[PDB]
Structures are given as structure tokens and as C-alpha cells.
Amino acid sequence: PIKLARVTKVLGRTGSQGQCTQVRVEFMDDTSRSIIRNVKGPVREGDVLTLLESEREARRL
Amino acid sequence: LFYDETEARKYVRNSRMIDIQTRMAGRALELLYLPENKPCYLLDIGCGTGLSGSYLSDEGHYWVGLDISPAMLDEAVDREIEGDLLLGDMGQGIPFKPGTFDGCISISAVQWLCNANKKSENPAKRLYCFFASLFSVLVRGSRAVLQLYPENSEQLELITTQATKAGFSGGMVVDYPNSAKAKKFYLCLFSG
Amino acid sequence: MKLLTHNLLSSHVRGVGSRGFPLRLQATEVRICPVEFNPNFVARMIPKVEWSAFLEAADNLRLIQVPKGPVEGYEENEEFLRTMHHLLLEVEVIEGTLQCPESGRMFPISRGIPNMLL
RNA sequence: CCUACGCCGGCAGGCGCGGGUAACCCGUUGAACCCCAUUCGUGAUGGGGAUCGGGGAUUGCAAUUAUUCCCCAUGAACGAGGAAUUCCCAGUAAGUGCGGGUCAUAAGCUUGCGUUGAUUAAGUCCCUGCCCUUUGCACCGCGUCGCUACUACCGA
RNA sequence: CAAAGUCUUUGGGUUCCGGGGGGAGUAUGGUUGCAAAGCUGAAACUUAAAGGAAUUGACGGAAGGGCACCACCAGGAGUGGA
């Protein structure tokens, strides 16, 4: 399901050329499930993404 | 997917594309010692619109062409080809019985096996599946010459390693190698 | 899709392979296209043809006008060689089907390309 | 030799008449794109003008292998370009013209200037390179024959 | 290394045994053993090194960092097509 989600941060630029900006993710369903994901392109602190799904997450370890 | 009707047409109708593809096909045929000075049956792999396949017909060869693009095949239909055109992904295998073809030729196409977009097997698996099936569908002592565009030396080594493991022997011919604008890599192989 | 190509084509299913040849053939449409006659090429095709599979694909396409086993010679019998050229090189399937009898799948031939995808 | 102004040239150019040995005179350096109207209407067409045939005028000892410029006529390829690859962070790239320079004419070359004005990101070590730090050919499972000559064996 | 010391300032008694490296522990003979093999044990020829301790700088197919649009990414203009 379509999930809109708050941006908390920008951890690094993962990838091979500095191309996946690293984003801690709050949800907008008021749940504190703060999954850290990867985006492509510029995101500043306090933005809001459209996660296509919350099951598939970015790499921990 | 990469080509459409518009782009397939613009590629096949470009005089500069025609001339370069014709030169590389004739160079591949010169390197192909098994059809060179012999009649043969051939498989053209990544046949596109049949620019390489027409030049096989010029030397009197009978051929089957494999391509993954409908629009490249549809443009080939209107060019009075004598070969059989087949819609097919070379990375899934070569779908002929053992010992069918004297030789195989490919012009500008096998570097796409390093690409991981079309299917969800690894390029490494598809590359093995291509070379192992290609070895099988060839006669004993049959030849394969592939002009290809590698992005780097790791891609060249990976292609060489997969061909080696499949049972091929031979090497790499690099024409004009001091011009990285005009240099061309030809993989030249033979089966057991 | 020349008839000869039938003998060099098999089902792409990994489980049918390497038992997946020959495919059983039906043609909704056919054509004859003029091709140069080469007896030497026809005679040099014989040693690369699976003859048993050749007869079966001809039978499927409604033809028993074929020798029981492979043939041999100096190419001076134009009768049998012209009939082989007519069949192998000149008859083309435009529209038709290719059924594998082991996986059950039916592939199509359409203007005039055989397609071997899932 | 830079030109203004006037006269004569359908177009390149002549003829008379000054300033300027120079932020002055050319010079207010009066430009191109741009804009507003007109015509064309998606095709090898009026796009592209190459490729040439007739002339005309300058530069010069000397234009024939077209010096250059102008005026008719000619109108090919080219339908957004494959493999690969160059340059690119804000008055930037790109569109677009103006002056210097070998200099008799010679200018798609080079050397600045202005005008119109963008996209994208402000990251990284994968590819390309570049700079530092640390660290230290033993061996095993290529062969067949032929006739003649020569060395060393065994020997009826 | 407390003996691998008291050794050119060379002598306490006494047994075995080594003379470049290969050829070689092969031959051949004797001897023991049921046998495999053990003990003793050559030479022809070939080669200028084989070896023993310790001792240092280039390449890494070794690893980390760091920079650059004469690198990439996102993209623009393209060239390469006539």
C-alpha cells in the first residue's frame, strides 16, 4: 500500500558515485516505526517521501 | 527494453551504421577460419535488422538470426533477407539440437549479457547459459566470432573466463588498438 | 521460417532440455519463396540433419513424400534433390504453432518468426 | 589607411570632398539574434544550400586549378546519427553577432568582448586516472613407422 | 650455548664417523630374511657450485585513506551520421 512518510535525516551518500542519499524515515501514520531508507536525489531535513511499501527496507549491516 | 520502431528504423537506415556494421561483419568472416574458404551453416546472434546476416548471404551461407527486439526484427522483414529470423533472448540459451551449426557470428551484441535489466538471473548465470548452450549447438571444431563493446577490462576477463569454462579455446583480436575511438574487439573461439 | 530450421530448433524449457527436440509442428499458413538451387549444399546439409526428426516435422505438416532414411550421392539425381530443395529451403511457415509434448507448452510462429519465450 | 558626407552605379564598386599619426575623427562605435505583423503548412517542399553553367566588379607585376565579392540558373545528400567519446556549475553551458592577428585581397583558422539565457546536483570512490599511509617455475600423472649411414652391446 | 665453555695461551681418558655437489645408498659381490627388504659398498662420467646462519630495497596480481566533472552519477550540449 501507498505510504507517505516523514524524513528525519541524511546519513550519507551510499552507492558508487555518491548517489543514494540516506534518510531516516518516520511515518505519517503517527507510528514511530522509523525505518532508514535510501533515496535518489536531493532531500533536506524535514521532507516527506512516498514509500511504495514498508516491507522492503534498506540494508541494515 | 531499449529499441522501438522509430529507433530501429533510424539505426537500420543510417548510412554510417550500415558501413561500420558491414566492415565489422566482413572482418568477423575473415577471422572465422571455419566458414572462410568453406560453405557453412550459421547462427547470427543479435542479428538485429539483418545487416550482418545479409553479408553472410553474400558469401553463400544459410543462416538463422536470433534477436530479442521485435522492432529490429520487424524492420528486417522488409529487407528481403534469406535467413530465418527468430525472436529470442540469447541469455536463456541457444535452442537448437547438438551439432546443428558449423559456425556462429555476433556483431555488436554480446556485451548486453553483462546487463542485468531484462531478467532476474545474474548476468554471470546468463553468460554461462549462453556459452554452454552455444558450445553444444555448434558442431565439433566449430567456430564463434563475436565483435563486442566491453565497458572495461573486467567485462572482457569475465567473458573470456565464461567461454573458457564452457569448453572454448582461442583468444581476443583487437583491431586498431591505439585509437580508443575506432578500436574493435573480436572474440575468436573454437569448440572441441 | 524455412522448414529446414525445424531441425535446428527445440523447446527452451530447462527440464525438457536436452530431450526437448523435435517440436511438433502445425501451420495455419505457408508460402513458397524462390531460392537458388545448390545440390552440394543440400548434400552437405544431410550430415547435419537429424533425419528421424525431419520426417516427423514433415508428417506433422502433412507430408509423407520423403525418403524413409538419409540419402547419398554425386548429386546427379536432380529429382530427389529438387524435391528436397522445394521442401527444405523454399517452403516457409508464416503463421503456425510449435508444441512440445513433454512440458505441454505451445510456442507461436508469426510473420514469420518462431518465438521461444515463456 | 580608419572613415564620414555628397554624386554616379539594378549588386559588388568608382568619382569629388574633410577629420584622424589618434577616450577626440570613424564613435552616441546606431549589430545580430530578439520582437510585431505578412507568406508558407510537414513533403526533399520555398528546409539544406552543396555540386556547376553564363556573366559583372575589385585586389594586385600575375586570378587559368574557380583569389575574393556580387547577379541569374542548378538544387544532390541529409527524415536526429550505431559501437565509442569530448566539454560542462550561474550571466556558466548553449543560441547569437562585433573587433584584434600573419596581413595587397585574402578568415568555416585563431584572439578577446558584449547580447539572450537555461537543466541538474552541491555527492561519491564503482569506472577513469592522480596523491599519500601501512604492509610484506619443487613435482606429478606428447607418442607411430620408413630406407641408408655411423657408434656400442649380445652372439650362432 | 651454563655447556655448543676451559681450542693457536692448541694434549684428561676413549668409541663411531665426515673430505665439494650429483651419479648413489644405484651397481656388483658377500651376508641375513619365506618375502619385501635390511647390513657392507664402489667406479665410469658430470658440474663451479650445492649449502649454513644472520642482513636490506623496488613490485604487489596487498590493504587503507584523499582528490578531480582533462572522473562518474543525475543531466545538458554534443562529436562520431550527410
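Method on record in the header is electron microscopy, 4.5 Å.
Keep in mind that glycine also has a Cβ here, set from the backbone N, Cα and C atoms.
According to Swiss-Prot, the mutagenesis experiment C:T5 to R carries this note: Loss of interaction with METTL5, THUMPD3, THUMPD2 and TRMT11. In Swiss-Prot, a published mutagenesis experiment is listed as C:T5 to A, annotated Abolishes interaction with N6AMT1, METTL5, TRMT11, THUMPD3 and THUMPD2. Reduces interaction with BUD23 and ALKBH8. Reduces expression of exogenous TRMT112. Quoted from Swiss-Prot, the note on mutagenesis experiment C:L8 to W is: Abolishes interaction with METTL5 and THUMPD3. Reduces interaction with ALKBH8, THUMPD2 and TRMT11. No effect on interaction with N6AMT1 and BUD23. No effect on expression of exogenous TRMT112. In Swiss-Prot, a published mutagenesis experiment is listed as C:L8 to D, annotated Strongly reduced ability to promote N5-methylation of ETF1 together with HEMK2/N6AMT1. Per Swiss-Prot, mutagenesis C:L9 to D is noted as: Strongly reduced ability to promote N5-methylation of ETF1 together with HEMK2/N6AMT1. Quoted from Swiss-Prot for the published mutagenesis C:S10 to F: Abolishes interaction with THUMPD2. Increases expression of exogenous TRMT112. No effect on interaction with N6AMT1, BUD23, METTL5, TRMT11, ALKBH8 and THUMPD3. Among the mutagenesis experiments that Swiss-Prot reports, C:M45 to A is described with the note: Abolishes interaction with METTL5 and THUMPD3. Reduces interaction with ALKBH8 and THUMPD2. No effect on interaction with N6AMT1, BUD23 and TRMT11. Reduces expression of exogenous TRMT112. Where Swiss-Prot documents C:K48 to A as a mutagenesis experiment, the accompanying text is: Abolishes interaction with THUMPD2 and THUMPD3. Reduces interaction with TRMT11, ALKBH8 and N6AMT1. No effect on interaction with BUD23 and METTL5. No effect on expression of exogenous TRMT112. Annotation of the published mutagenesis C:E50 to A in Swiss-Prot: Increases interaction with METTL5. No effect on interaction with TRMT11, THUMPD2, THUMPD3, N6AMT1, BUD23 and ALKBH8. No effect on expression of exogenous TRMT112; the original residue is retained in the structure shown. For the mutagenesis result C:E92 to A, the note given in Swiss-Prot is Reduces interaction with THUMPD2, THUMPD3, ALKBH8, TRMT11, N6AMT1 and BUD23. Increases interaction with METTL5. Reduces expression of exogenous TRMT112. Under its mutagenesis annotations, Swiss-Prot gives C:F107 to A the following note: Abolishes interaction with BUD23, THUMPD2 and THUMPD3. Reduces interaction with TRMT11, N6AMT1, METTL5 and ALKBH8. Reduces expression of exogenous TRMT112. Quoted from Swiss-Prot, the note on the mutagenesis of C:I113 to D is: Strongly reduced ability to promote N5-methylation of ETF1 together with HEMK2/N6AMT1. Quoted from Swiss-Prot, the note attached to the mutagenesis of C:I113 to F states: Abolishes interaction with THUMPD2 and THUMPD3. Reduces interaction with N6AMT1, BUD23, TRMT11 and ALKBH8. Reduces expression of exogenous TRMT112. Increases interaction with METTL5.
Rounded to a whole number, the C-alpha distance linking C:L9 (mutagenesis position) with C:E50 (mutagenesis position) is 11 angstrom. Filtering of the mutagenesis positions C:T5, C:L8, C:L9, C:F107 by Cβ separation from chain B (threshold: under 8 Å) yields C:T5, C:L8, C:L9, ordered along the sequence.
Remark: of the mutagenesis positions C:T5, C:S10, the most isolated position is C:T5 (fewest other Cβ atoms within 10 Å of its Cβ). According to DSSP, C:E92 (mutagenesis position) sits within a strand segment.
Neighbour count (other Cβ atoms within 10 Å of the Cβ, all protein chains): 19 for C:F107 (mutagenesis position). When Cα-Cα distances from C:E92 (mutagenesis position) are compared across the mutagenesis positions C:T5, C:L8, C:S10, C:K48, C:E50, the shortest belongs to C:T5.
For the mutagenesis positions given as C:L8, C:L9, C:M45, C:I113, the lowest number of other CB atoms within 10 Å of the residue's CB is seen at C:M45. Here C:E50 (mutagenesis position) is compared against the mutagenesis positions C:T5, C:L8, C:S10, C:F107, C:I113, and the shortest C-alpha distance is to C:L8. Put simply, of the mutagenesis positions C:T5, C:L8, C:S10, C:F107, C:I113, the one whose Cα is nearest the Cα of C:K48 (mutagenesis position) is C:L8. The Cα atom of C:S10 (mutagenesis position) lies nearest to that of C:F107, taking the mutagenesis positions C:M45, C:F107, C:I113 as the candidates. Cβ neighbour count for C:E50 (mutagenesis position): 18 (other Cβ atoms within 10 Å of its Cβ, all protein chains included). Across the structure, C:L8 (mutagenesis position) and C:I113 (mutagenesis position) are spaced 14 Å apart at their Cα atoms. Each residue contributes its Cα atom, and for C:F107 (mutagenesis position) and C:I113 (mutagenesis position) these two points are 11 Å apart. Taking all protein chains in view, 19 other C-beta atoms sit within 10 angstroms of the C-beta of C:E92 (mutagenesis position). DSSP classifies C:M45 (mutagenesis position) as helix under the three-state reduction.
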